[PDB]
Amino acid sequence: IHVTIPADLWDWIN
Amino acid sequence: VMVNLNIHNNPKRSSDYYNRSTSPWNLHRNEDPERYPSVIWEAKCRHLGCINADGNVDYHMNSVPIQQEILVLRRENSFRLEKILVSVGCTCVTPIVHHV
Amino acid sequence: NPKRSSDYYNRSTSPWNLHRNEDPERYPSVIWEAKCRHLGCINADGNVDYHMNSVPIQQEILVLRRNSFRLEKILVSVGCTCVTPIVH
Amino acid sequence: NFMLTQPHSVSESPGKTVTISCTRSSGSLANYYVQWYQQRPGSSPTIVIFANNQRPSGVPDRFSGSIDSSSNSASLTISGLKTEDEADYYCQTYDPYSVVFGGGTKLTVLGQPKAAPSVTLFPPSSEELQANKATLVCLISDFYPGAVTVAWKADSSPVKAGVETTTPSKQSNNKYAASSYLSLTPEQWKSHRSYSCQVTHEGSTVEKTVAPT
Amino acid sequence: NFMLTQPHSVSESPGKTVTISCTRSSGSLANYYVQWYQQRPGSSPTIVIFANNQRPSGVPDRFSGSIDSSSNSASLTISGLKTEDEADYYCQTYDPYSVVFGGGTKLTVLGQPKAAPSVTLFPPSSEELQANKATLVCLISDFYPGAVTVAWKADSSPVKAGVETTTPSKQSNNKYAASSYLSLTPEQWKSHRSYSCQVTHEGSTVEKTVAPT
Amino acid sequence: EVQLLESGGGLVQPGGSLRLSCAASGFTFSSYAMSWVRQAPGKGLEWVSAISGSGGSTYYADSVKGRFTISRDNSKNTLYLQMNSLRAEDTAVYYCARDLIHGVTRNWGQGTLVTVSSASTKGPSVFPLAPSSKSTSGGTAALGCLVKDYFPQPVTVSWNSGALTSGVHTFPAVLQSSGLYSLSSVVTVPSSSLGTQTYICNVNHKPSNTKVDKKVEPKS
Amino acid sequence: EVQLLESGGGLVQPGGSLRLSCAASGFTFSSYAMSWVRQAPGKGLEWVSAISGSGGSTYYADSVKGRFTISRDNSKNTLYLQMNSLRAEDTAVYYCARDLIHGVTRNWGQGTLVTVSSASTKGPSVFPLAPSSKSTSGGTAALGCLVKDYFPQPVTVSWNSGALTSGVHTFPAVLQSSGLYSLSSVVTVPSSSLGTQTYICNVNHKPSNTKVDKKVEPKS
Ligand SMILES: CN(C)C(=O)CC1(CC(=O)NCCc2ccc(NC(=O)[C@H](Cc3ccccc3F)NC(=O)c3ccnn3C)cc2)CCCC1
């Protein structure tokens, strides 16, 4: 499984 | 399950219907750092009535917000998908429903 | 369905109908889109008035699309408003 | 704020046209929608007219609304007046903050026939007597007009102590009902030969009598 | 569909009030907004009036719009008329599908001073003669009003074949210019003693002459 | 069909609090402005409060400002009216109303009675009003129930758990000088059914959580 | 400030295709109905097509139905006019217009010229119009440049690379029976500068990529 997510979303996660 | 994700590359500036509508609205910032997205612009009707043909607030009709149910992300490492209600804009309603 | 939660679509001076935009390769599969009934707005006497226009209010919303997925930004019409060429 | 002035009552004959006016004290009446409600005895109000002249389905064509800018008043017109139109009528309007009702108008349909009361008198029950109490119950119904005199007698003697009588109330058929209670001790009840409830209406009397045992 | 009828031309004296009408053939005029545009020579149209009577900032107070529902027509009124108001004016309106412009009105402001034309005639260049071609060029500038007659002569004989003349048009100084071309073979050019361009403006004729070599 | 059902009414001591509810159905609740209107016994209609469809705007009569709070739960289709610092003048039937726009009420509920009094709750004493030869009218006979000394209003009366409706006459209550109420309910029945049919009056007094089912039989 | 910039105009053969663009800025493009209006040289304004703000509704003049397509790209703020099956009668300056509502145009672009003809692009031949005794009176000399047989419009003429503006007169073009254009540009100069000052006309015909700098001198 692979899920393409934007840059602003990952920064918020980490 | 193994998600194995990949990272890829204001409403006033996109639309001005808020100023041109017979049921005009203003946009207010709803800030929340523990929610994704942090900033949500909410529509707030300027008047109770609607702007009539002469430019006056007419109370034979009402400006009402159009609310849309949207899924938002929240911190609760762990996250939760919450259903929130947001006002996108305003419309003009009257008590007399016509057929045409 | 938005007809069961709200009836502003039928009571607005810029009324609208709701159309199902189906896509099995997108999450959610069904999206209800607002389509303005008239070009003009319904005036004080109940007639379609062309001194104003019914226009859709569009909202940018994130949607899921097709093991691999992508988060896409889509534009949807939530409802209609009435605009005039004279701003007071 | 503002007030809405309505006549306290209006009287007309059946088949005639009746108008109930509603005058706004301050603010332009034509700027805000006028509603009219009908209220029957012991019932929730119902809408007769909304948005100045809109008549909902179920409301007869006989009812109509209008507004007058020069007089700053709204009117409810009833053409072909029927006996079933007897009720209270309230106008209502608003401003950007408040909602205001008029004081209400009692509509009287004239020339309705004079109806004699139906009278039923009950003595105290055995259960109540056993509880050292005694109530005589005089029930009066289907009389028209609403004026009624209720007198009680202990044998042939008038009695005023212990009597509680309702003011007459309008029934669904436009006639009136009332009730009168005579409270006695079991000893007063048992010591007299009889008690009577005398009901006078339009000069005619109906007397009911009950006796112990 | 529908049409909009405007006068082809209007002439008025300065300081006066001028009205340009626009009549709608079918459909109620009052049901759809009327726009008025000004177009100067070689320029994009600009809005003078939108939504029947709305005057944008930058447009002088002298310009005004109105509608007449009885005559199914719109009007553009210009008070205190100035020479700077000379231009083409178009009314425009619509229906639920179409958008229609009127045919346009040429607005002329009267009383402007008369101006005689400067006439210059050039013979064919050596370069063009070498290429077996020959063009005579008659240039006419700085004349007012815009009406001018151009005639050509081969010696004293009128010549109509091979002549191309522009319709006159306004210059930046608000005066008119025009040009006339006479196409000949090098043989016709060399066989005559001379060629002349005769320019008639307001009853006076100027004649220019050129000769081979 | 539009339905507005009010709950929460009853007796409250002066200075007390009470919350009213109005459950709505038959319409898209969140797209309607809602109102509360009251009526004191034998008096006119008096607007209390209003709330927009979203709940974002609230409006109040001067007589209730500061003391009352209108609110709504759009997920539950419920309108509320929280009343604090109650006084005798607040005694009324409170109606829930649906508005097409602010100030244009289209539908009314049935109402809920609110009594603001320092007097105590009293459940009724229910007595049979037995049919006898002195209560008969040939083919018909009158029998009833006396609902004595209760407080506050209202009481509701049915016959044979609602299976008997024809010939029923429940009379308006008398307000006694004691501040207590009494009412009677009579039913006219065929005289031939008297020793064959059981007749029971069902008296409900929700303010004292009392329900009385009284059997009424001929006296012998 | 509202800006509407048209592109894509040029010469096309009958039956041909062309796409026009209009780049908009200074306003929220997606909330405005947009229009295309055309003007043939020396004629009136003629509405072509309109499109709602969202692009969901399109409108067409009868003269262009089935041949032209109006579209818009709201992410790029661009309006398009796809013109198929072109004919000679479609020759005009095409203007992009912003509408406040359908049929109420508030702003116009600068236009883009579309030429539909079976004639092909032709660069002009530039000839000097030498100052002489016949172009001299009252101390001034007339000298010029003949810009012969070009197609299509437009041509641009300057003198001494723009350093000479006083006394310059560039005349409107003639449209010959051949279908070709010709124009002349003249300058009136002090007669005493003849033989001292170099005079050069700079001719540019962008449709055929022709740039000619022609020295104009007295003939000797
Ligand atoms: C799908 N099922 C069974 C549902 O019951 C979902 C709902 C109903 C439905 O079917 N409704 C169709 C119409 C519809 C479709 C999709 C959206 N989008 C979002 O909710 C997304 C979240 C999200 C959802 C899915 C995929 C990716 C994704 F990221 N977030 C924003 O839009 C957002 C965050 C901030 N600002 N915004 C504007 C909204 C509306 C939908 C929200 C309420 C329940």
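Since chain B takes its numbers from Swiss-Prot, the residues it shows come out as 45-53, 59-125, 131-154.
Header lists the method as X-ray crystallography, 2.2 Å.
Each Cβ is built from the backbone N, Cα and C atoms, and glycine gets one as well.
Quoted from Swiss-Prot, the note on the mutagenesis of B:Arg69 to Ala is: Impairs binding to IL17RA and IL17RC. Residues within less than 8 Å, Cβ to Cβ, of B:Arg69 (mutagenesis position) and separated from it by at least 6 positions along the same chain comprise none.
In the three-state DSSP scheme, B:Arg78 (mutagenesis position) falls into the strand class. As a published mutagenesis entry, B:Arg78 to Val appears in Swiss-Prot alongside the note: Decreases the affinity for IL17RA by 5-fold.
Around the Cβ of B:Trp90 (mutagenesis position), 14 further Cβ atoms fall within 10 Å across all displayed protein chains. For the published mutagenesis B:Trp90 to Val, Swiss-Prot gives the following note: Has no effect on the affinity for IL17RA.
For B:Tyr108 (mutagenesis position), the count of additional Cβ atoms within 10 Å of its Cβ stands at 21 [all protein chains shown]. According to Swiss-Prot, the experimentally introduced change B:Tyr108 to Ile is described as follows: Decreases the affinity for IL17RA.
For the published mutagenesis B:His109 to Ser, Swiss-Prot gives the following note: Decreases the affinity for IL17RA. Other C-beta atoms found within 10 angstroms of the C-beta of B:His109 (mutagenesis position) number 19, with every protein chain shown included.
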Spatial separation of B:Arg78 (mutagenesis position) from B:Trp90 (mutagenesis position) - C-alpha basis, Å: 5
Against chain C, in sequence order - mutagenesis positions B:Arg69, B:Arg78, B:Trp90, B:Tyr108 with Cβ under 8 Å: B:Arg69
Cα-Cα distance linking B:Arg78 (mutagenesis position) and B:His109 (mutagenesis position), given in Å to the nearest integer: 30
Rounded inter-Cα distance in Å - B:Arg78 (mutagenesis position), B:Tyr108 (mutagenesis position): 28
Straight-line distance in Å that links Cα of B:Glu125 with Cα of B:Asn131 while 5 residues remain unmodelled: 9
Assigned element (helix, strand, coil) containing B:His109 (mutagenesis position), judged by DSSP: coil
Gap-flanking C-alpha distance, B:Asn53-B:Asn59 [5 residues absent from model], angstrom: 20
Among B:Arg69, B:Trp90, B:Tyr108 (the mutagenesis positions), residues with Cβ under 8 Å to chain D, listed in sequence order: B:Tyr108
